[PDB]
Amino acid sequence: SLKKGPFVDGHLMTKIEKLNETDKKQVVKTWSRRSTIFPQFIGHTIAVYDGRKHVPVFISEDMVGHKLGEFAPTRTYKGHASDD
Amino acid sequence: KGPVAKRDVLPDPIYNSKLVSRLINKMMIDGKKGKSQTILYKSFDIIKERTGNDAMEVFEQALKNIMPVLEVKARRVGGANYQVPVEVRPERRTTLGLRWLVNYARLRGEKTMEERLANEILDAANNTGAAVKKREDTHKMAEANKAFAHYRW
Amino acid sequence: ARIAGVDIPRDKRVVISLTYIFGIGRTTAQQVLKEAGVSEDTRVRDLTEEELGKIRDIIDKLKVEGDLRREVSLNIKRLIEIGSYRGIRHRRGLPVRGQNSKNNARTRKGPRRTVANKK
Amino acid sequence: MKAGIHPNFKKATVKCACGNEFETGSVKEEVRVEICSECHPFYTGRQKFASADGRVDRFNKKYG
RNA sequence: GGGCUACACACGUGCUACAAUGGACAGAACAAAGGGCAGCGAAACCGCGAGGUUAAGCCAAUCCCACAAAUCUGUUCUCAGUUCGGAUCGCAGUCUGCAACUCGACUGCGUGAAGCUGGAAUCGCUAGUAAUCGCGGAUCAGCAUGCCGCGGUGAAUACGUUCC
């Protein structure tokens, strides 16, 4: 990125804000993987829309600046014939 | 077809003669007349430094010493190749002389390219070195097998 | 051996001699020598009995060989336990920065061999 | 102690860049030494030396 | 939102090198052509750099993109996986864009693969051609080692139709 600053679409902002202030709801899908993780966002688990299937993702304290959608690879491995 | 016209080279101011300009043409790489110029004048200087003698004289004796008298030419008339020895054209003589000269000078391995061109041209002056050895090898491939190229072809 | 960056060589000028240190590079060496005022000096290794020490201190401020290796190691270990995707590229043999795979990129893949044919 | 197999040991003078000195014994009359326990960061309490470990981890990234 | 960028591998086609005719540093010097108003953006200033702040001029033989590079002149390294080469990756920045994870470019710092000229085989070119050095444009928000052009430096050889 650059400066001022990391950019969530902003709906995730109010969502995680309301989820932080109250309710403590867990597991929620999102199509907007472009959004970066935030300190207020910590500890939540989001189903990430790779396209084929949502992949749930827990948020450790260590991850912030990495993109939220980065953790789930759309790519399928490998695929190769004769292993070993 | 027929023979093609060939341009004469602009004479080198030092040492006057056009043949040195032919060296400026052959020694040159990456199209740089100036790099050939510097290596040429430093070549004359290093010749001036060790064993004192006129550079043009040792150069003339060297070029006379590096021109083959005969050359083979392979031709597959049948099973296996058959080289045919033949008297060399003088332009081809100086061409082979200068080309094997610069080629063997390139591989001398000395830290200074000018000093190894010096060692090489003095080897040509002394009837020795890789160039004279190679002309001798061409002399061996020739004469010994000139019988197929006696007056047949 | 040696006084600053461990195992600096010999019979070489001081700048390239401490570029070999796992930490300082070329321009950083230009900076530490700019602080030094040595002027190069010395082609071999003969600096000065105390100036070698004051330079040893400034180099000591910079950090640091195998611990710097521990920095990159702990960093990539941070990059694998985090999930992940970047360390995933680090151990697939996949290039990490993002430059295809359909051709070349043999820096991690290695040379040999081949196991396919048609038809 | 076999004679002529064991090299002679004159009283050593260990030294260091920090000017620290140690009186021991060695084959050499004098012994300059690049590093001593009185200079090495680990033996000398818990000096910052160059770290300042954990700065920063696992997170501290904010800019406004 | 992905994918068109897959990845055990094969092939085609380019780029960069494997170095002392060289590398690195400093100084000095010679171009052509093309583009520019939803643009080119000088100069001044800030940042090591990329760029930013600010803003003159230019609808352009006026001004801007813009500095030509090889080269030359000296200093330095003295033949080695190297002050050779730059890969890969880490960290920290930056331009464009709602937005640079997939899958952008650039910079600073750090890391310093392989490669010391390449088997069988194969390609181009008869002179300003080959060799090589830089520049511009179409493309285009951003992205040009591709393509199309511009100029600099600038050869070797052609006996001949035996053979392909």
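Quick reminder: no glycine exception, Cβ is built from N, Cα and C everywhere.
For D:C39 (mutagenesis position), applying a Cβ distance below 8 Å and a minimum sequence separation of six or more within one chain yields D:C16, D:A17, D:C18, D:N20. Look at Swiss-Prot and you will find D:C16, D:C18, D:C36, D:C39 tagged as Zn(2+) binding site.
For the mutagenesis result D:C36 to A, the note given in Swiss-Prot is The protein does not accumulate and cells grow very slowly. Listed in sequence order, the residues of the same chain lying 6 or more apart from D:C36 (mutagenesis position) and placing their CB within less than 8 Å of its CB are D:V14, D:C16, D:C18, D:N20, D:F22. DSSP gives D:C36 (mutagenesis position) a coil state; it is part of no helix or strand.
Here Swiss-Prot notes a mutagenesis experiment, D:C39 to A, with the remark: The protein does not accumulate and cells grow very slowly.
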### Task
Please name the residue among the binding-site residues D:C16, D:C18 whose C-beta has the most neighbouring C-beta atoms within 10 angstroms.
D:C16
### Query
Setting D:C16, D:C18, D:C36, D:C39 aside, what same-chain residues sit with their Cβ within 8 Å of the center of the Cβ atoms that define the Zn(2+) site, listed in sequence order?
D:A17, D:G19, D:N20, D:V33, D:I35, D:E38, D:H40
